[PDB]
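S.K.: Sharing a structure below in structure tokens format, with a few things to ask.
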Amino acid sequence: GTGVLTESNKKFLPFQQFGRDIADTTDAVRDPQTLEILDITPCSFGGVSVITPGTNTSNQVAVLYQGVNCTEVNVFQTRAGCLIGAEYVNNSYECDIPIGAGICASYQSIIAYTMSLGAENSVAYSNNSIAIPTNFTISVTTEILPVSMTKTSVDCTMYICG
Amino acid sequence: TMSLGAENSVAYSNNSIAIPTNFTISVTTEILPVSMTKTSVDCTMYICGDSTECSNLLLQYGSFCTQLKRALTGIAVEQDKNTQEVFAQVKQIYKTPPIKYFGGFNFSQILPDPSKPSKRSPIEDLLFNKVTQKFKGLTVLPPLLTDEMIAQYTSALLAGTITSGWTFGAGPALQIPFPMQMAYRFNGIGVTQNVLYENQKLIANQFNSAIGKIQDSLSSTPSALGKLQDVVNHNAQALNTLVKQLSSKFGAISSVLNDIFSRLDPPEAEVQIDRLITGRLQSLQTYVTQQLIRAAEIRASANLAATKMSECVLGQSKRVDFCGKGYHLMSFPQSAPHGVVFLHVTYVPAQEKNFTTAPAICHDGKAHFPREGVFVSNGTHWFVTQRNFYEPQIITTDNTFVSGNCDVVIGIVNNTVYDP
Amino acid sequence: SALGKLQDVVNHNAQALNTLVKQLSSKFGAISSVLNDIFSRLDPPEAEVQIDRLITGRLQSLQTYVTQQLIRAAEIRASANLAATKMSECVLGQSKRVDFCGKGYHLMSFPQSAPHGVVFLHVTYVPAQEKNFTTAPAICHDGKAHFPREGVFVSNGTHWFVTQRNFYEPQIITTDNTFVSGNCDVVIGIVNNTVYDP
Amino acid sequence: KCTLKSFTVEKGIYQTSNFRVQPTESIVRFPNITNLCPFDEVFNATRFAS
Ligand SMILES: *[C@@H]1O[C@H](CO)[C@@H](O[C@@H]2O[C@H](CO)[C@@H](O)[C@H](O)[C@H]2NC(C)=O)[C@H](O)[C@H]1NC(C)=O
Ligand SMILES: *[C@@H]1O[C@H](CO)[C@@H](O[C@@H]2O[C@H](CO)[C@@H](O)[C@H](O)[C@H]2NC(C)=O)[C@H](O)[C@H]1NC(C)=O
Ligand SMILES: *[C@@H]1O[C@H](CO)[C@@H](O[C@@H]2O[C@H](CO)[C@@H](O)[C@H](O)[C@H]2NC(C)=O)[C@H](O)[C@H]1NC(C)=O
Ligand SMILES: *[C@@H]1O[C@H](CO)[C@@H](O[C@@H]2O[C@H](CO)[C@@H](O)[C@H](O)[C@H]2NC(C)=O)[C@H](O)[C@H]1NC(C)=O
Ligand SMILES: *[C@@H]1O[C@H](CO)[C@@H](O[C@@H]2O[C@H](CO)[C@@H](O)[C@H](O)[C@H]2NC(C)=O)[C@H](O)[C@H]1NC(C)=O
Ligand SMILES: *[C@@H]1O[C@H](CO)[C@@H](O[C@@H]2O[C@H](CO)[C@@H](O)[C@H](O)[C@H]2NC(C)=O)[C@H](O)[C@H]1NC(C)=O
Ligand SMILES: *[C@@H]1O[C@H](CO)[C@@H](O[C@@H]2O[C@H](CO)[C@@H](O)[C@H](O)[C@H]2NC(C)=O)[C@H](O)[C@H]1NC(C)=O
Ligand SMILES: *[C@@H]1O[C@H](CO)[C@@H](O[C@@H]2O[C@H](CO)[C@@H](O)[C@H](O)[C@H]2NC(C)=O)[C@H](O)[C@H]1NC(C)=O
Ligand SMILES: *[C@@H]1O[C@H](CO)[C@@H](O[C@@H]2O[C@H](CO)[C@@H](O)[C@H](O)[C@H]2NC(C)=O)[C@H](O)[C@H]1NC(C)=O
Ligand SMILES: *[C@@H]1O[C@H](CO)[C@@H](O)[C@H](O)[C@H]1NC(C)=O
Ligand SMILES: *[C@@H]1O[C@H](CO)[C@@H](O)[C@H](O)[C@H]1NC(C)=O
């Protein structure tokens, strides 16, 4: 097997040789020479995602490694993973490119910020105050809805054999 | 043999009616899932793992796991869009006034609690407490909106629907005192405002008692949140089944790639590996299709939840039973893990009473019809009263309208009509 | 980027067909992916097995495409049912459902056709230029409480009027736009004012 | 660009590949074998059989 051998707090019985998890995979082992219990963890693994602002605008990119601590590889640490190539900003804006756990990045260089929920607006409420409109505004909005997709038919014999 | 329900027979007769003389403010809950866990699968790790020659054998098979990655990314972005549509419906974060006095109504249970470090109302905290690793390329992506932002949207919607009625959902937010908003809501369902203004204390007490009973009932029944628990259960058990399928023989001599490679020469090792990888690809295809179907169902549920949020909350809905049993008044949303919980406040009549009714009153050869109510009679006199409440009033010429002579309608009765 | 949905439909179908077509050039683990080559290079005893593997792979791929098409068709049918509902309600009438036919109060809508879809033009009414006022629930007058029939009592500071909820149209409080119900002892917040009688 | 099979990449986030840490050592663990066969008696015998 392959992994990271670490000290195990698990206590095998004297006849116990292997340890297994719920997934029925090896996780704890007993050393034949010196009778000690060791853990096995798979080597740090994760997917790679590329944040790009569009090739038309520019070419700079910031890469996010999913589910890895930043110490196991302009570096930022998020809940989604380790984010490199982008700088974290205390400011807040709307979400431009989603990342995860409330973090969104955009191009201004590349900046990563916590997404903004909306404009704060406290309304003055009191038990003897009402507000009545004095004017109006006719608004026109659009709404696009797909209806039918393209009808296709296959010829099995010619596709399979020909 | 199951019994459909208790026998009942309303004493229908030719000229009798029943009119409520009392009401009962009722609060009901409705639980709706919104999104499930966003998962992404890895092709090479799941199919065999760390064998480079295995990857060489796989890459010539086709671009199947490319399609699988595409489909799972589509599902993930669909989940995020579902949450956005359900919750992100207001572009401002409304904030409740510091002094929380709304004419006797007590919103402590649903308003955010600053004492808690999580900034959540007791109801949603109970919901969170009432709902309950090792991966081989099986990644779980985090949702874009954390729980705190969802609670923030819920608080904003609550503040908007308490301070400014339903006006904030159709333009700028216009403040209005809460008792007048409630009187407006009764006037929406055909009951005049005086009924509220003469019963404000009783209505407030009933509302508080109902909301307390709802909190207690959620605290007691553990099976109420099944519609949310089963989503997590389904996802977890499907993932566990997929993991278990990894160590399946699939007709090969052995279930271990390394053992097959070591103990067998390439001639038949190739055939064994082909069988194994085909079986694993088939299992992964089945899992992906199951995930797609579940995503479609959850998206339908999320669209229904968005419609409920838009109609029952942001306004008042006259659709029957769409926002709770009884006449709808207003509803309060509450956040929940992978879903949303509504608190429908509804008006329910009670304590009906028999009366003798007539279609019209003949007087001076003229037939007087009720303008907004219904003619009743306690036995001797005749009054006109609103349909949903017993509010007897002396019949006059301003709450009735004349139409034709009194020899054409059927069942007309003789009486006088006072003129002010 | 306004027409994202229809473009997504077209692109999804095009890329699905493209992937299905490109699936032909896959060996599926067979020594070749051409019928004639396997027919000419090998005799039936193992060419049969090779052809079996190839045809099984191709059928599996095509069936996967069919299932994907079925799921997408179900989604499109749901969207089309929603579109039919929107037409029948917002276009052929007026809707009291909030945000169903556009943000704000709905007035009327116009349809427009589009490739593989339909586009609506929701004409909606939006209030603006709000102004605060001091209001009372009811008016006590000679021991009788007067409630508005449809408006709400407002006051600029010295005089009281009744006006409709959605627009500021002040009116003199008379006995025809108010209805009496009981005395002014039980209503909480009632104020004092005269009620003109024509 | 290779993943999308296109020369221009639209604005957004894309998944390309996986990050894997490659192992670089081998650890064989077997007991302290101490079952020496009696080859000393067989070979180092002063007198052999006919
Ligand atoms: C209500 O709003 C409309 C526009 O929203 C106002 O009409 C504008 O009035 C100004 C001042 O006379 C003109 O310069 C503009 O050209 C008008 N706009 C249009 C489109 O004609 C209107 O005056 C407002 N009414 C009140 C009472 O405030
Ligand atoms: C008052 O209404 C009740 C029902 O709301 C009537 O009770 C039923 O009346 C019918 C006809 O008189 C009887 O056949 C039923 O047996 C009655 N129900 C029961 C449970 O006994 C009642 O009669 C009405 N009374 C008046 C004076 O109208
Ligand atoms: C209308 O119904 C309400 C609630 O059912 C009644 O209020 C109750 O009245 C009784 C008798 O005075 C009290 O013992 C209860 O404590 C009241 N309940 C509450 C919640 O306050 C009310 O009396 C009914 N009115 C009529 C005319 O029947
Ligand atoms: C609104 O509801 C809250 C919660 O039920 C009430 O707070 C309770 O107050 C009583 C008496 O002061 C205490 O015995 C309870 O322990 C309180 N509840 C909790 C959860 O601590 C509150 O009094 C109600 N009314 C107002 C105006 O807030
Ligand atoms: C029906 O209601 C009317 C009006 O409430 C009753 O008429 C009055 O009833 C009160 C209470 O009994 C008496 O003090 C008045 O003298 C009655 N007025 C007249 C003109 O008679 C009537 O009694 C009620 N009928 C029944 C059967 O209850
Ligand atoms: C209501 O009153 C009218 C007039 O007072 C009644 O009409 C009379 O009915 C009698 C009985 O048949 C006739 O002889 C008269 O010729 C009718 N006069 C007119 C002008 O129509 C009527 O019958 C009464 N109905 C009820 C139900 O009391
Ligand atoms: C009507 O009056 C109220 C208070 O008299 C206004 O509420 C305040 O408005 C100012 C305007 O910028 C804000 O700075 C304050 O913060 C508001 N008060 C509170 C407690 O938040 C209200 O804005 C007025 N209405 C209009 C349309 O201007
Ligand atoms: C509130 O509105 C009333 C109605 O217009 C105002 O009363 C009039 O005010 C104008 C201008 O001040 C005078 O010319 C009229 O003579 C007033 N009419 C009456 C019957 O008094 C009143 O002034 C307004 N209040 C405020 C504070 O502006
Ligand atoms: C509205 O008018 C009534 C009667 O004109 C006022 O009632 C009087 O209130 C004073 C002050 O408490 C008492 O001394 C009188 O005995 C009351 N008379 C009557 C007939 O009720 C009432 O106060 C007025 N409203 C306000 C807000 O002042
Ligand atoms: C109105 O609210 C104020 C504080 O906002 C409170 O002191 C007062 O008692 C309330 N009065 C009524 C009639 O609600
Ligand atoms: C009213 O209905 C009863 C049955 O409940 C019937 O016997 C009677 O004839 C009806 N009266 C008229 C005027 O039709």
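Following Swiss-Prot, chain A residues are numbered 548-620, 641-675, 691-744, in order.
Heads up, header says this was done by electron microscopy, 3.7 Å.
Using the three backbone atoms N, Cα and C, a Cβ is placed for every residue, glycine included.
Per Swiss-Prot, the features are:
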- A:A570 to D: In strain: Alpha/B.1.1.7 (VARIANT)
- A:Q613 to H: In strain: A23.1 (VARIANT)
- A:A653 to V: In strain: 19B/501Y (VARIANT)
- A:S673 to A: No effect on O-glycosylation by host GALNT1 (MUTAGEN)
- A:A701 to V: In strain: Beta/B.1.351, Iota/B.1.526 (VARIANT)
- A:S704 to L: In strain: Omicron/BA.2.12.1 (VARIANT)
- A:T716 to I: In strain: Alpha/B.1.1.7 (VARIANT)
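Tell me about the surroundings of these features in the structure.
M.R.: In the structure as shown, the Cβ atom of A:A570 (variant position) sits within 10 Å of 16 other Cβ atoms.
The DSSP secondary structure for A:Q613 (variant position) is strand.
Within the same chain, the residues at least 6 positions away from A:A653 (variant position) whose Cβ sits under 8 Å from its Cβ are A:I598, A:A609, A:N641, A:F643, A:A672, A:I692, A:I693, A:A694, listed in sequence order.
If you draw a 10 Å sphere around the CB of A:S673 (mutagenesis position), it holds 18 other CB atoms from the protein chains shown.
DSSP assigns A:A701 (variant position) to a strand segment in the three-state reduction.
Long-range C-beta contacts of A:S704 (variant position), restricted to its own chain and to partners at least six residues apart, with a cutoff below 8 Å, are absent.
Neighbours of A:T716 (variant position), defined as other CB atoms within 10 A of its CB across all chains, total 13. Secondary structure from DSSP puts A:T716 (variant position) in a beta strand.
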S.K.: Distance between A:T716 (variant position) and A:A701 (variant position) at the Cα atoms, whole Å?
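M.R.: Rounded to the nearest whole number, the Cα-Cα distance is 24 Å.
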S.K.: Near A:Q613 (variant position) in space, meaning Cα within 10 angstroms, which of the recorded positions do we find among A:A570, A:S673, A:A701?
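M.R.: Taking A:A570, A:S673, A:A701 one by one, none has a Cα falling within 10 Å of A:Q613 (variant position).
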S.K.: For the recorded positions A:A570, A:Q613, A:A653, A:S673, A:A701, A:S704, which ones lie near chain C, with a CB less than 8 A from one of its CB atoms?
M.R.: none
S.K.: About how far apart, in whole Å, are the alpha carbons (Cα) of A:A701 (variant position) and A:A570 (variant position)?
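M.R.: It is 47 Å, counting Cα to Cα.
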S.K.: Express the distance between the Cα positions of A:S673 (mutagenesis position) and A:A570 (variant position) as a whole number of Å.
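M.R.: Here the two Cα atoms lie 40 Å apart.
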S.K.: Applying an 8 Å Cβ threshold (strictly under) against chain B, tell me which of the recorded positions A:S673, A:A701, A:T716 fall inside, in sequence order.
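M.R.: From A:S673, A:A701, A:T716, flagged as close to B: A:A701.
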S.K.: Could you tally the C-beta atoms, other than its own, that fall within 10 angstroms of the C-beta of A:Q613 (variant position)?
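M.R.: Result for A:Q613 (variant position): 22 other Cβ atoms within 10 Å.
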S.K.: So, in DSSP terms, is A:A653 (variant position) helix, strand, or coil?
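M.R.: Assignment for A:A653 (variant position) reads coil.
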